[PDB]
Amino acid sequence: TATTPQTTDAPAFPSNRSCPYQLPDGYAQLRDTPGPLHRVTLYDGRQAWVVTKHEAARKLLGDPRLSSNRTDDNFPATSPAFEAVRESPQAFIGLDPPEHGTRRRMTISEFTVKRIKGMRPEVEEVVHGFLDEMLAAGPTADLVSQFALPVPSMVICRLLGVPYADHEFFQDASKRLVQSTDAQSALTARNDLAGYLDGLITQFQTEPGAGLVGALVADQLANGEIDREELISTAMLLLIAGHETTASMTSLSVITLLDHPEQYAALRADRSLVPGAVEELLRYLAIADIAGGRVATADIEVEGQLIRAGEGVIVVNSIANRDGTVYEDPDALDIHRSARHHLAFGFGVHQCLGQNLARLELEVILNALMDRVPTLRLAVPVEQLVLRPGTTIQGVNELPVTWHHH
Ligand code: HEM
């Protein structure tokens, strides 16, 4: 057996959070090591680079030599479940320019600033509606299943034209796909969603439909500008991202804010602080911190280190968002700080399409919780919560909460 010291200079990656709003111990070590890159070992033994510093993360996310093609054999897989993505058709998150832009531009009209503004009444109505139901249904609740997940789910379904009557099916399928640990169950969940979306496309070809899927069917698909399979992949990407990211931000923001009651109280006293607090929570919680997988298609020199063609690179935006040369005392939550330039949404051509919808949802949600349930508190200690592993979007699958009755 192994009878020698076990220290490595390529630690296992990813690591799991033990506290919802702090770096895993291994990530703090990576943050502290000088230099933009560090070697890591992925689940299957293959070595990869992680980017651990803020400016280098921007530079490398902007470098066209780091491809987003998940079907490349050398793309960095962080769990066996990734092989489902490598073997499946790709939405534009997995495309490089110029193909990336031709698909992304088919969807941007739904996510413009003007459109996001017009969505405020629907978002406020959805948030307060689910709040009405939860506040009436019990002294305690699971904030995730009763509030954090249904709210962004209903909103993105309206944007897409996906009927919410099927929400039990596709919410469950979304969860299985994002949170699966093995390739078979990820593949089944993708096929479940794909078959559902394919039937919706045929329905819209018979009776033109609402929302973005309706528009893609009536226009780009009818002109042959997007393949049917690509339309499915695109709708699936938007559906899942629209569900899972905002829901995780909501639950983790509640946990984090209740552990910083002085800042939560200041926020309640001055709602002009809510947009800045949302930016700080995005920086601090960085829930998609592994969404920056890339593969080099050519050699890239980075500050004396060399990324060789064919190596995998993961831009770890949670670590980059704790760069003390950008955010003073980076491990402190400070809703009054400038969290500008954070990487929670990435950077460059793939920067999050939904970022301003997410910012709107989280502002409405925080204002609604402070308005309607100012007495909200966790029903279990933080040490009893179960955090998702570092191989998926960060969050908690259950969040027991209570408040003052009626
Ligand atoms: C709530 C917090 C959210 C976070 C932290 C987040 C995070 C991210 C990140 C880091 C990326 C970059 C991926 C990469 O570089 O490979 C990304 C891309 C993307 N996100 Fe978000 N996201 C959020 C919400 C949303 C929402 C609500 C939607 C709604 C559809 C969405 C849709 C997308 C899409 C379509 C892309 C791919 C963009 C492209 O490849 O051009 N996201 N997201």
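Going from the start of the chain as shown, residues are counted 1 onward.
Header says: X-ray crystallography, 1.6 Å.
Cβ atoms are placed via backbone N, Cα and C, with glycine included.
Listed in Swiss-Prot:
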- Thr78, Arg190, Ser233, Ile290: calciol binding site (BINDING)
- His100, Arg104, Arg294, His350, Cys352: heme binding site (BINDING)
- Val85 to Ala (Swiss-Prot position 88): Decrease of the hydroxylase activity for both 25-hydroxyivitamin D3 and 1-alpha-hydroxyvitamin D3 (MUTAGEN)
- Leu177 to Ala (Swiss-Prot position 180): Decrease of the hydroxylase activity for both 25-hydroxyvitamin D3 and 1-alpha-hydroxyvitamin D3 (MUTAGEN)
- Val178 to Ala (Swiss-Prot position 181): Decrease of the hydroxylase activity for both 25-hydroxyvitamin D3 and 1-alpha-hydroxyvitamin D3 (MUTAGEN)
- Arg190 to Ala, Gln or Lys (Swiss-Prot position 193): Decrease of the hydroxylase activity (MUTAGEN)
- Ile290 to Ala (Swiss-Prot position 293): Slight increase of the hydroxylase activity (MUTAGEN)
- Task: Measure the Cβ-based neighbour count of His350 (heme binding site), defined as the other Cβ atoms within 10 Å of its Cβ.
- Result: 20
- Task: May I ask which of the recorded positions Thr78, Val85, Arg190, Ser233 have a CB within less than 6 Å of any atom of ligand 1, listed in sequence order?
- Result: none
- Query: What is the nearest of the binding-site residues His100, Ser233, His350, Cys352 to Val85 (mutagenesis position), using the Cα of each?
  - Reply: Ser233
- Measuring CA to CA, name the entry from the recorded positions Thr78, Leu177, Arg190 that ends up nearest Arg294 (heme binding site). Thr78
- Message: Just to verify: the residue among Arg104, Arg190, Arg294 with the fewest other Cβ atoms within 10 Å, which of the recorded positions is it?
- Response: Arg104
- Out of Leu177, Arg190, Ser233, which of these recorded positions is nearest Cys352 (heme binding site) by C-alpha distance? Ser233
- Among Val85, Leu177, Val178, the most crowded of the mutagenesis positions [Cβ within 10 Å]: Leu177
- Taking the residues the record says bind heme (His100, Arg104, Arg294, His350, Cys352), how far apart in Å are the two Cα atoms that sit farthest from each other? 18
- Task: Look up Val178 (mutagenesis position) in the DSSP assignment and reduce it to helix, strand or coil.
- Result: helix
- Message: I'm trying to understand the geometry here, so how far is the Cα atom of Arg104 (heme binding site) from the Cα atom of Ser233 (calciol binding site), in Å to the nearest whole number?
- Response: 12
